[PDB]
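Please read the structure below before turning to the comments.
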Amino acid sequence: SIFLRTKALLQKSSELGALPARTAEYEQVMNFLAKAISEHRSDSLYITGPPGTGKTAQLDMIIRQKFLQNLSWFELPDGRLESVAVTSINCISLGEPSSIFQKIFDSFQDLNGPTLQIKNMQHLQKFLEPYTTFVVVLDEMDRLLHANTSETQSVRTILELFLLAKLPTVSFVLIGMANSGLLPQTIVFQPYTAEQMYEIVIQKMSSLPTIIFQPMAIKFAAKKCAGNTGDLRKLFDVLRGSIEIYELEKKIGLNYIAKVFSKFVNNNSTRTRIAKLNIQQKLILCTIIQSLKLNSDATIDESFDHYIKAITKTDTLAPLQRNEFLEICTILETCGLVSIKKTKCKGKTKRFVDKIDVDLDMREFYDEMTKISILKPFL
Amino acid sequence: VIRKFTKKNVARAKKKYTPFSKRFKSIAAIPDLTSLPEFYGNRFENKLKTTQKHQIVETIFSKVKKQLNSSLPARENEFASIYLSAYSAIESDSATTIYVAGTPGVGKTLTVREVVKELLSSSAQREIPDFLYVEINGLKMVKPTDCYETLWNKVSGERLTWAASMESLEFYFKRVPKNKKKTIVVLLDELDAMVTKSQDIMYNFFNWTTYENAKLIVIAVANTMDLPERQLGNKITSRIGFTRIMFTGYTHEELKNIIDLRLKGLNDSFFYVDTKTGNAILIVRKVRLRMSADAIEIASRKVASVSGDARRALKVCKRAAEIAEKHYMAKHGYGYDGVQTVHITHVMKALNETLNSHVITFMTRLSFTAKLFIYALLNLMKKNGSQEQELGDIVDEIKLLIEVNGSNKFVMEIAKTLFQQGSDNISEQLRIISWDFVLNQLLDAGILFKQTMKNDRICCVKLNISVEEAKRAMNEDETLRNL
Ligand SMILES: Nc1ncnc2c1ncn2[C@@H]1O[C@H](COP(=O)(O)OP(=O)(O)OP(=O)(O)O)[C@@H](O)[C@H]1O
Ligand SMILES: Nc1ncnc2c1ncn2[C@@H]1O[C@H](COP(=O)(O)OP(=O)(O)OP(=O)(O)O)[C@@H](O)[C@H]1O
Ligand SMILES: [Mg+2]
Ligand SMILES: [Mg+2]
């Protein structure tokens, strides 16, 4: 089925020398290697960007195409041959950030030989001295910072690695990718545009025999998914959801993208939430928001107290009890107008208590209960 | 050697430390893990068993209560979406994340388990390849990293510590080729409970779904649709994705259908009831059982107004059946060892005890000293409006209320008891009798809040309950409302 393979291509786990819409940055990164393996100079590279911009994908693309365990060959612009050792490491999937040197050593040394125990800068620096280029690609380099400690000790491991990829008599070239005179070179990966997203999609589905999307649908999906600070993962889920929505009802039209963008956005719509309420529930909602206006940190009991005094000032709609007041508050929380949380007081008696809060816009509230036009003074 | 302290109750598991990346010499040295006798799942039940020496009398309402227990008529579109995503990702050997969120009791776990059951049935028919189903509940973990210990133990059969398990799972999902693998479907239930400060577990579980060789289906069940936006980073929100499946609370018609589906074979049916004991047999008197459609409708409308929670609707119906069965067993005197109807009265009484408040009737049944305390506290809130009153001011105002209404009959009989405990040999006391007792009683009840202070006079006291229900309980009393 064409639908199954098209759905397979638009997953977040699908791969594809240069990626589409990234080739210049590719050349920039390749230019780094075009010096580093050439002159046997240790150097360090920093890569930033918002998520889904193709950093990990382009680096894995480079490693899979154009490259003692994990030894291979690389060609320079003149391109004779060069022995390189290339690995990739995700820093979050390690136990502690201090063990990464050892991890690099367990990524390089042959298993038949003596497995040494490694702590820090010095043992790795002594190990790479008799050698062959070592390419390390470190995904998420920022979680190498210690979230505790201070500014002096959080940047211990990263500064140690930057110093160990900068000094002579080693051949250590370091690529690090984080999310957005020996300081690293920086390429900022940029968020994709609609045309770039379009070209990526047709390049990915060029392996398919037919295209079961209208091109206007892909262009509309790309222009809605790009915006500012866009991620290609969002475009992939939009197209995949379009396929799933299409085959749950039966080429994919322009309308199915809009059906996706109506199914998976909440569409808050405070007026239609309010229109589903009763007149009593609207009265309790008005007293609650008035209590939050004049007390600004109010528990449920003080809100009920204000409701009792405010509707005995009116002497219509005879009052109810505290537990059913909490019940209508639960109805209001189910509708999506009221949030009840459990917090601490700021008084002399600091204890836990249930606090009430709102997440609704004031203009729609005031308009929709001035359209009621009978029970005024609670607004 | 002489220790500075001792740790004499250390209980350490038999968990190894070496990760899976050092289990074979090369990537090519890894065998086909499906043809391994410990991978992918290739004793306490009898201790809670005994011999029964009697014959339990199951009355006619016992089958109704048994069928109303928590142990898919309203979830078609959610079932179809989850099943289609999982079927597509399993049959094409890809990795994906499905996100499900909703309020309690809206059928999230039941729908996901039904989807997994149907996928296992389809994999037993050789229509999709085999997969391993793992269920990780974040509220059933002692430590949040134990999920790393659980999942890897479900995959390999080994028992490692959590960091080695995490490296093992990373190496497995990233480096092991798809021809040597089986697909894994992981249900991450109570997803908010596995959220930690560093969010490494969430990143790892949702980042393994982005690897090309992973063959991993992560179904994450949450409580809010905005959990990645509120609590998680941008990196994990990007990996979870834009498509999210919302489980709305049930409307009253679907709750009505759920309750009728639990009672399809019992409602409007006849039983042979033995009048000697009470034991009823489903097809000696022939008794028809009936539960009203109006009763089920009003319970379903109430529950759909509150939450749309199927647990609450089933529990309300079970409570109504329990109330009716208690009245029936009381009127016949049966024990435990022509038409029986569970009516809308029992349903309303089940709905009322959950909505009844005991705070007012607790305060109306207190002693005179506790009521006098609450009355003086409310008097001080009326005098100065501070909402926190010092205990010494309460002492002085109780003394003032005693000496001002001194000509009252009840007060002039109560004063000797309050200040001397009815004894001439006892000196006049600065606190009333049972002052500490009623203070601590109102603190344990949660009616009162007291600050942590060591000077008894300037220590402040606050109402924790609402003021008007305290005033209602005070006006219920005969003596206090007359002075
Ligand atoms: N130019 C591209 N061509 C093809 N696929 C791409 C391209 N850019 C990204 N992708 C796809 O987008 C997904 C995510 O890309 P990648 O992992 O490189 O993102 P990232 O920038 O590293 O994000 P994050 O900060 O979230 O890690 C993958 O499925 C990858 O194949
Ligand atoms: N559609 C349904 N049909 C029949 N019974 C249902 C249905 N939905 C829920 N129930 C009943 O309600 C129970 C609660 O459902 P479930 O465990 O799936 O809830 P949940 O959404 O996971 O809730 P929680 O967030 O509290 O875990 C089920 O075990 C079942 O007894
Ligand atoms: Mg990345
Ligand atoms: Mg559940």
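Here Swiss-Prot sets the residue numbers for chain A, with the shown residues being 53-68, 76-126, 149-212, 216-264, 280-349, 384-512 in order.
Looking at the header, which is where the method is noted, we find electron microscopy, 2.5 Å.
Every residue, even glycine, has its Cβ placed from backbone N, Cα and C.
What Swiss-Prot says about this protein:
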- A:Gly108, A:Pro109, A:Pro110, A:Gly111, A:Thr112, A:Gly113, A:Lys114, A:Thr115: ATP binding site (BINDING)
- A:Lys114 to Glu: Impairs ORC1-binding and leads to defective association with chromatin (MUTAGEN)
Checking the binding-site residues A:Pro109, A:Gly113, A:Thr115 against ligand 3, those whose Cβ falls under 6 Å of one of its atoms come out as A:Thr115
Those recorded positions out of A:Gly108, A:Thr112, A:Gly113, A:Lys114 that pass a Cβ cut-off of under 8 Å to chain B are none
CB neighbours within 10 A of A:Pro109 (ATP binding site), counting all protein chains shown, number 20
Reading the DSSP string in three states, the entry for A:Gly108 (ATP binding site) is coil
Here the binding-site residues are A:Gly108, A:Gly111, A:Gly113; the one whose Cβ sees the most other Cβ atoms within 10 Å is A:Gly111
Comparing local Cβ density (other Cβ atoms within 10 Å) for the binding-site residues A:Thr112, A:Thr115 points to A:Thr112
Not counting A:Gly108, A:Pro109, A:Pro110, A:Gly111, A:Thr112, A:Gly113, A:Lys114, A:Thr115, residues with a CB within 8 A of the CB centroid of the ATP site are A:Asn263, A:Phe288, A:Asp330
